[PDB]
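*Asks:* Pasting a structure below so you can have a look.
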Protein chains: 2
Amino acid sequence: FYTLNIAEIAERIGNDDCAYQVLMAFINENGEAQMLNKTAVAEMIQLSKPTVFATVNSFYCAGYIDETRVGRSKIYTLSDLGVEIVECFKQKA
Amino acid sequence: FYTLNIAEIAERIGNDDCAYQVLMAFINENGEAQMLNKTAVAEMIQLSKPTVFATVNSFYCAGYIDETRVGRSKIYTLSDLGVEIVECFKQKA
């Protein structure tokens, strides 16, 4: 339905500390994408649960992270869109 | 760069109270899209500033709302993408 420029998105995220760290949390010590529950993310970055959780929620809405039911809770991984956004940043650095 | 299905997004937002209300806040009494600062939104919906603000920020990242500098602060309006998402909901109702 709608075409998306991945460079603008990455540009926007880069200008917003919380979005940026929420995104990068899913990338591990060896550069590999990983699974995380909401609590892990909030613990990993130094921002409050409300901030981090709301960001996680919106990023799943945006389709940047995936949600999958696991136990009676949920886990988050970067979507293919998520991984592509992360790539723009890696190239900068 | 990336194609987007507007129905899935709307589906995701509809399953998340905060995202949904943050989005609809921009639609006024007469059905018209309107401008809002971050404070207006948080005051309008009954959720905490941290939740609402983080959601606003991520929605601008996603390209659902636009940011424009005004005074030395910012204001938010739905993008064309934002308006299209709102339309799916209007059709449901």
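Here chain A follows Swiss-Prot for its numbers: 6-98, in order, are the residues you see.
The deposited model was determined using X-ray crystallography, 2.5 Å.
Cβ coordinates are placed from backbone N, Cα and C, and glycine is handled just like the others.
Just lifted these from Swiss-Prot, have a look:
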{"type": "MUTAGEN", "residues": "A:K43 to A", "note": "No DNA binding"}
{"type": "MUTAGEN", "residues": "A:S63 to W", "note": "Dimerizes, decreased DNA binding"}
{"type": "MUTAGEN", "residues": "A:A67 to W", "note": "Dimerizes, decreased DNA binding"}
{"type": "MUTAGEN", "residues": "A:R74 to A", "note": "No DNA binding"}
{"type": "MUTAGEN", "residues": "A:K79 to A", "note": "Decreased DNA binding"}
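Can you tell me where each of these features sits in this structure?
*Replies:* Taking Cβ-Cβ distances under 8 Å and a sequence gap of 6 or more within the same chain, the neighbours of A:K43 (mutagenesis position) are A:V57, A:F58, A:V61, A:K79, A:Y81.
Taking the Cβ of A:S63 (mutagenesis position) as centre and 10 Å as the limit, one finds 29 other Cβ atoms among all the protein chains shown. Reduced to three states, the DSSP call for A:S63 (mutagenesis position) is helix.
Its Cβ placed at the centre, A:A67 (mutagenesis position) has 26 other Cβ atoms within 10 Å.
The secondary structure of A:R74 (mutagenesis position), as reduced to three states from DSSP, is extended strand.
Within 10 Å of the Cβ of A:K79 (mutagenesis position) there are 14 other Cβ atoms, across all protein chains. Reduced to three states, the DSSP call for A:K79 (mutagenesis position) is strand.
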*Asks:* How many Å lie between the Cα of A:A67 (mutagenesis position) and the Cα of A:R74 (mutagenesis position)?
*Replies:* 18
*Asks:* Quick check for the class: what is the C-alpha distance, in angstrom and rounded, between A:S63 (mutagenesis position) and A:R74 (mutagenesis position)?
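*Replies:* One finds 17 Å between the Cα atoms of these residues.
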